[PDB]
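K.L.:
One structure follows; several queries about it will come next.
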Amino acid sequence: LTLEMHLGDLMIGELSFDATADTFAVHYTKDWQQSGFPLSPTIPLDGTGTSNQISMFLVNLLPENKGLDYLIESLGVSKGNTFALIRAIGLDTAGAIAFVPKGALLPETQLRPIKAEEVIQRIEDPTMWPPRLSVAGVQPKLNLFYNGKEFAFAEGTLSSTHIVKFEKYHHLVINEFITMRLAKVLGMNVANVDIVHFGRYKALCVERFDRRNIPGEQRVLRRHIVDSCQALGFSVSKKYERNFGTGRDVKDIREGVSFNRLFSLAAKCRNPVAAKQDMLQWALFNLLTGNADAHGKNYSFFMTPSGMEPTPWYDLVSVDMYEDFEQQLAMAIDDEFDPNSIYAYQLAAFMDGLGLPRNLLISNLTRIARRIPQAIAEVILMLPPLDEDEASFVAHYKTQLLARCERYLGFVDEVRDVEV
Amino acid sequence: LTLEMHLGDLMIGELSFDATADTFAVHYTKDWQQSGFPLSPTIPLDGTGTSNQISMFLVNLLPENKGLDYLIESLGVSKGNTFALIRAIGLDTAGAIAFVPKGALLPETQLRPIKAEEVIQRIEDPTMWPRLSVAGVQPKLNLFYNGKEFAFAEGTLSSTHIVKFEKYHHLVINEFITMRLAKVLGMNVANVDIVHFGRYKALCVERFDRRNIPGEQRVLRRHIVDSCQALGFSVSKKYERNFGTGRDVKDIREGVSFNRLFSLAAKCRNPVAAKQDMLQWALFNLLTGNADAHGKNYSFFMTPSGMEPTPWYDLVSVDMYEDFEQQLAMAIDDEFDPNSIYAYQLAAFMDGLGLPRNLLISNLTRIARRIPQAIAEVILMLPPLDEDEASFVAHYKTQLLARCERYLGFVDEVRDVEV
Amino acid sequence: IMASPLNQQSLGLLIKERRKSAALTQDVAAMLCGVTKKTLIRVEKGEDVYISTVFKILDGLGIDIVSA
Amino acid sequence: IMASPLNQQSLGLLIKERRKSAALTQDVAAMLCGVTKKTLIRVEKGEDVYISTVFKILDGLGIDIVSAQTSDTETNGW
DNA sequence: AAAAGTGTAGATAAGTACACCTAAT
DNA sequence: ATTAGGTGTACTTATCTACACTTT
């Protein structure tokens, strides 16, 4: 009923779960309550975090995909028990906090190296070795330890320093690599990403910034992180601005994470101005790159005692490449969710909605769209050998990329003179 | 060769004196270096206090009168040995620092009560119980005060009051009236009362560098420095003219001036609060006829956060005594004659301090107008008076009002005077 | 008491407290800090003033501020 | 990198450094704090500005300034 | 070819001063 | 009556929105 909260090798507090009332309670140690920082802004150090908000914060750390169903089947528990699910993944979660049952540790610790053949069998036959109609997201992936040469699964206090992602859908790896690299080349703050090869199959290796591998011995230092959901105190279900669906009956219901709601967190950041700029660039980057899947759990903040700070971007992909999905922006611009319906007016009323000067949008928007054409060329060369379809795909990728830039660049100057 | 510096019962540092090089060195403990405050502004905590500044600072704690000669003769040392004199008077001095030779204390501590019979025999014949113009003279003693009986405080306990006797006519009455007037006017001033010994009257002044804790044996001290020790000036500089009134030396001012006094405001905790206290001190002394106001008559509390002005003390009207030379010990715009002070001297004076003239007029006018009703009040605070003494206060009263009305006449001209 | 992270109004209220703590009227307090009484009132009331005006009073009353 | 007490000039320099620390240009810092670029230049150089203006940038950049306490005389004096 | 820092100029409009005007308890 | 306050012209001055320029 009580799980200890551990930061690294240190114990920072206690997570209590009362079975009868189906309730959560989080209280902190005295040294930490004074000197530390909470799990989330909505679970304060005095232990006054409401049970409901605590529950949602834990649920926000779990997988939304078949991995969830594989996990519950492995443990053989019900969907409705979170405590057991957390307790299973307790040692490794998003952030630096590991939830440990009292007086239980492996450690032991060591490692378990991997051969490429056992990965390929998990790529080639998802049915034997783990119909969607119309959706958006998500990809298959695994979390792994990366020393620079050979991959292994880290156990115990040792943890995965990278996220290796597999491609079921056409050219997803090439898509995200280009986009993640394009952002970095543009100077944006974004996680370091590399491509890795398994047999004939390619994968995207993403570096975790909430984890740092110390070379020379066995340890991993973690830095705590929270999603925008966990920060806004929103349910995992609210990750999209429309928290139910695209349905016309539900079209008008937005209880979820919006841009205005996202920007409201800047005050909580260490540097509100620095934060608001990273956010607006994130929006503007996702518009120009054609990323409509950017949502609440794709934007995170580091947790520190002085305040929150925006993390480097991650999971940047252009979904406009894929028309087999219906694409609406997960965060609206002036109550307009359609990427193709965005014009000078939408942007103007958007910045006005954020209570921010319009001249600030045009500066970032104009600068990025012009620097992209020269920037795309650079990223393309960082790729390994490509087959014919992939070069044609990237050729298609490039062309419409410039088309979005050139498209936006047309009406942007009019944004100043539009009267809302 | 090494004397330890004690704050109260606690040791805050060490005063070293090298006999051979005739030099002083003051170095402090480390806990005090971060959290504490130096002896004076001129004797810093890192131990960079120059030997000369240390020497002058120590000398500034000694008496300038026959008591000096009584001390050196009692110990039988030379005038030129300060070290022996400090270690002797070390336990009780001005301020909270007691200078203790290593590992020597009585204490024990206790007390020595006093009878009225021994003071009266000590009043009447100054020879038995050890001429042009004026400084002092005056008799005085430092004593322990419980509210009833006076005693000599021994060891860690020290005198909480200074009892002052009048050899010269109505000196007690003069200072009591003037000191009381300041308090009545709302000024910040040490508490003074009159006490009677036989037929003779004495002035009992409460020490603000000492606070008696009731209920047991201790006396708590609060450190203070005069304006000399603060400015890093020799005892000789107490007067603005550090030599004399001589016509050849008239033009030499190396001593403490008003501009030098006000300059200390920056080092104070509240520069604005001081500068008004500074000017009120000037203006009060002008209205009351105190020409003897000098460097050792204005002091500051010493704290880690900065200096703070002490309540005023030793306020006396010397205009009462015409057998003495009266010139302002601190000039007003290079004019030392109290009777030659007019709108111009005041105007150029404030201008010299870089302060608005409207401020002098405000403070001067407010105080001078409230005096007439305030002087009457002080007269009632007096004890039984004889006929001759009543005549003294009458003269006192009359010329007091004369200074007020004189200044109050031309004060309106200060604003429009073009220097 | 009440401490503070500092804003425009509390700063004005801080000045009033240091001024009152020193037993100073606004007219004399204004003159030593090199400002008019009305301006000093504006500062204490937190009404908008030139940063230089505030610094005159800050330096004057011996009150120091630091970045946390 | 070192200012013990803050004055008009160091304050301006303090703002400029944190702005640079966030790798933020003068144009964006001015707009986000709701002021002109010219004014932020004036602020950084310590030239006299409205106290409200200093506060706009202050709250905006998340920099807090406080007095010094004590309890003056450190709850002491005898 | 920028790209950040730094200018200028006219309409706005705000705080400061000043001798002294004056209510507020 | 002395304090906190409010004036009111008149002096000096900043913030605003651009365009222009001195520096990588």
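Residue numbering for chain A follows Swiss-Prot; the residues present correspond to positions 7-136, 144-433, in that order.
Quick check of the header: X-ray crystallography, 3.8 Å.
Backbone N, Cα and C define each Cβ position, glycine as well.
Not my notes, these are from Swiss-Prot:
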ACT_SITE  A:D306  active site, proton acceptor
BINDING   A:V151, A:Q152, A:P153, A:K154, A:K178, A:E220, A:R221, A:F222, A:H308, A:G309, A:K310, A:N311, A:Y327, A:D328  ATP binding site
MUTAGEN   A:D306 to Q  No autophosphorylation
K.L.:
Just how far apart, in Å, sit the Cα atoms of A:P136 and A:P144 across 7 unmodelled residues?
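P.N.:
Both gap-flanking Cα atoms are 16 Å from one another.
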K.L.:
How many Å lie between the Cα of A:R221 (ATP binding site) and the Cα of A:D306 (mutagenesis position)?
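P.N.:
A:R221 (ATP binding site) and A:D306 (mutagenesis position) have their Cα atoms 21 Å apart.
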K.L.:
CB neighbours of A:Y327 (ATP binding site) within 10 A?
P.N.:
19
K.L.:
Measuring Cα to Cα, tell me the gap between A:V151 (ATP binding site) and A:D306 (mutagenesis position) in whole angstrom.
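P.N.:
Per the Cα atoms, A:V151 (ATP binding site) and A:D306 (mutagenesis position) stand 10 Å apart.
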K.L.:
Looking at Cβ-Cβ distances, which residues of the chain lie under 8 angstroms from A:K178 (ATP binding site) while being 6 or more apart from it?
P.N.:
A:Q152, A:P153, A:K154, A:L185, A:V186, A:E189, A:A216, A:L217, A:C218, A:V219
K.L.:
Of these binding-site residues, A:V151, A:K310, which scores lowest on Cβ atoms within 10 Å?
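P.N.:
Each of the binding-site residues A:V151, A:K310 was scored; lowest Cβ tally within 10 Å is A:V151.
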